[PDB]
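> Take a look at the following structure, please.
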Amino acid sequence: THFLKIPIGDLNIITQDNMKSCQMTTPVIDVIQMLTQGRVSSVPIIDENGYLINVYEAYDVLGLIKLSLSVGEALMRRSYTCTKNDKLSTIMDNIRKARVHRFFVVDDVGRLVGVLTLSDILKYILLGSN
Amino acid sequence: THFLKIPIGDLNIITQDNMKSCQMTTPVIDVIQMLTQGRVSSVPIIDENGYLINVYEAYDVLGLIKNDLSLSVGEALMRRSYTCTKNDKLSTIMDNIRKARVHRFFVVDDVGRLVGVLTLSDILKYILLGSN
């Protein structure tokens, strides 16, 4: 019950592997390949310096086709994140509301530092047994 | 634009692989193991005769924890405030996936029994192959 108030940065649950990113100039078709090959349902979109500006989700692709155009153009006019300091309690709530499988972790300036997956939260809970 | 009107049962996208199920009496703690080991975010709840009863999600688990996770799936369902057939058109299914935000759609036959599943991942691969 006390683990809920502990900052995720100390919960040994954030990972920095398999979080390949894309850019405003990345073709959608290329991002689809990233989603399928990487077993992920969303890819982070950052700039040249590493700042997280948004994300491209498998859902967006479904809306897109009711190809080669970049991610920027694909999101043109159509209808998330946390820091290592946030508490697991508020994060689990935001995950439920937004219904996403990955919460990207950004530093104090907005740069992508890691990712917190729903899978790792569940495993944390599973071990919560014992 | 014509593939959107084709029934998924003819799109060679439905699978019968990783789809282990559970029951109303299955302890949530056991369900959590299925989600993690199967690398899935939801598990189909079926009964003794194969009928699809409901679906339990990882999001549901997060709900129970604002306490003991040995409680059955049945009881857990009480604390929370999906499906299709091989005849449904791809267009209808992609819209429902988008609106409900799920990664898997369980496929049932005409009698309501689970016969397979349709993952978002496979829909994407189907789209990707659109590079012909």
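Chain A uses Swiss-Prot numbers throughout; the residues present, in order, are 181-246, 253-265, 272-322.
According to its header, this structure was worked out by X-ray crystallography, 2.5 Å.
Any Cβ shown, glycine's included, is placed from N, Cα and C.
For reference, Swiss-Prot lists these features for the protein:
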{"type": "BINDING", "residues": "A:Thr195, A:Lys200, A:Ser221, A:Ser222, A:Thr309, A:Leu310, A:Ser311, A:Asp312", "note": "ATP binding site"}
{"type": "BINDING", "residues": "A:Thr195, A:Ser221, A:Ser222, A:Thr309, A:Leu310, A:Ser311, A:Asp312", "note": "ADP 2 binding site"}
{"type": "BINDING", "residues": "A:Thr195, A:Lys200, A:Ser221, A:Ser222, A:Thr309, A:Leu310, A:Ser311, A:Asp312", "note": "AMP binding site"}
{"type": "MUTAGEN", "residues": "A:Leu242 to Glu", "note": "Decreases SNF1-activation efficiency; when associated with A-291 and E-293"}
{"type": "MUTAGEN", "residues": "A:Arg291 to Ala", "note": "Decreases SNF1-activation efficiency; when associated with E-242 and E-293"}
{"type": "MUTAGEN", "residues": "A:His293 to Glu", "note": "Decreases SNF1-activation efficiency; when associated with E-242 and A-291"}
{"type": "MUTAGEN", "residues": "A:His293 to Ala", "note": "Reduces glucose inhibition of SNF1 and leads to resistance to 2-deoxyglucose"}
> Counting all other Cβ atoms within 10 Å across every protein chain shown, which of the recorded positions A:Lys200, A:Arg291, A:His293 scores highest?
A:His293
> Should A:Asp312 (ATP binding site) be counted as helix, strand, or coil on the basis of DSSP?
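Its secondary structure by DSSP: helix.
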> Out of the binding-site residues A:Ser222, A:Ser311, A:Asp312, which are near chain B, with a C-beta less than 8 A away from one of its C-betas?
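From A:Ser222, A:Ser311, A:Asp312, the ones near chain B are A:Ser311.
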> For the binding-site residues A:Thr195, A:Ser222, which one has its C-beta crowded by the most other C-beta atoms within 10 angstroms?
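That would be A:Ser222, with the most Cβ atoms nearby.
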> Looking only at Cβ atoms, how many others are within 10 Å of the one on A:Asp312 (ATP binding site)?
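Other Cβ atoms found within 10 Å: 17.
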> Going by DSSP, give the three-state secondary structure for A:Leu242 (mutagenesis position).
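Helix, per DSSP.
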> Using Cβ-Cβ distances, find the residues under 8 Å from A:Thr309 (ATP binding site) that belong to the same chain and are at least 6 apart in sequence, listing them in sequence order.
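In sequence order, the residues whose Cβ lies under 8 Å from that of A:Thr309 (ATP binding site) (at least 6 apart) are A:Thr195, A:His293, A:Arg294, A:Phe295.
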> Specify the secondary structure state of A:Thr195 (ATP binding site) as given by DSSP, simplified to three classes.
strand
